[PDB]
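The structure appears right after this line, and notes come after that.
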Amino acid sequence: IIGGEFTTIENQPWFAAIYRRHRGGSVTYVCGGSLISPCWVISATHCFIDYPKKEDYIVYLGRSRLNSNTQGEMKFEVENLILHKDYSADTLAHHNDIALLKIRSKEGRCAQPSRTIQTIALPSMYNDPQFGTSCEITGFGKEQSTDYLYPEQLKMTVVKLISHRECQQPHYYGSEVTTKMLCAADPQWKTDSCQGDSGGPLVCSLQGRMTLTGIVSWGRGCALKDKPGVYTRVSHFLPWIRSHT
Ligand SMILES: COc1ncc(-c2nc(C(=O)NC(=N)N)c(N)nc2N2CCCCCC2)c(OC)n1
């Protein structure tokens, strides 16, 4: 997250932290995710496509820091890793960039909701907020595009939804953006998602309730003029989500 503010997991208690085990023993951060039911985390396919073996991954819920343990956190294995069959990637765009992780603990359990661990509601079919609507994004991604390190502490920021017409302008993304994507950005381009925020939530208030509107997918740099963040449009994937869960 470029700009924004540091936060803790209580604020975004559906946020899932996904790591990969290396051949050797080391464990590195991969991507964010969102808890949509006790046994299911939703993320982005591009996070996993290079290493599509479920046994390599570890998922944490209730975790506010990258490389230290948060009190009350839970750790899970990946029972199932479901990538979208129609995934494709262009030089920039990732199409159908959505993935489901069924989680279960060493002892065979799913998530137990708590102050630090809660599900996020899915939107109703084809129902998104109006453009200009302020939504929140969360993750452990880079604080500056040039940084080598990821932040230790979880961050969040606010971005505003951009209309499909505005996004498809040539000086923005042209046709790279489809109707199964959403664009969001700051009016000054001063705050954004970035590398390492992939798979995490874009949350908007819908029908009076926090709702998972998007999943962090791609963009051209971070917090650059005329280059919004691009998000998988969750309201266009409900049959896929309902079927695969
Ligand atoms: C100009 O260089 C460049 N381009 C793309 C990325 C990148 N961006 C995002 C992203 O969300 N961008 C955005 N909201 N504008 C994102 N979610 N992921 C990004 N990766 C960079 C590597 C390629 C794609 C996977 C991770 C980047 O990050 C440091 N740097």
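Going by Swiss-Prot, the residues shown for chain A are 179-423, listed in order.
Technique stated in the header: X-ray crystallography, 1.6 Å.
Yeah, the Cβs are placed from backbone N, Cα and C, and that goes for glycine too.
Marked as active site, charge relay system by Swiss-Prot: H224 (among others). The secondary structure of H224 (active site, charge relay system), as reduced to three states from DSSP, is helical.
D275 (active site, charge relay system) has a Cβ environment of 28 other Cβ atoms inside 10 Å. What Swiss-Prot records for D275 (among others) is active site, charge relay system.
In sequence order, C209, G210, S221, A222, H224, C225, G319, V394, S395, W396 are the residues near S376 (active site, charge relay system), counting only same-chain partners six or more apart with C-beta under 8 A. In the three-state DSSP scheme, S376 (active site, charge relay system) falls into the coil class. Taken from Swiss-Prot, the feature active site, charge relay system applies to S376 (among others).
In the three-state DSSP assignment, the secondary structure recorded for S323 (mutagenesis position) is coil. What Swiss-Prot notes for the published mutagenesis of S323 to E is this: Abolishes phosphorylation, proadhesive function and ability to induce chemotactic response; when associated with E-158.
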Those recorded positions in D275, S323, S376 whose CB falls under 6 A of ligand 1, listed in sequence order: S323, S376
Chain-internal residues, separated by at least six, CB under 8 A from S323 (mutagenesis position): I180, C372, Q373, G399, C400, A401
Packing count at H224 (active site, charge relay system) (other Cβ atoms within 10 Å of its Cβ): 21
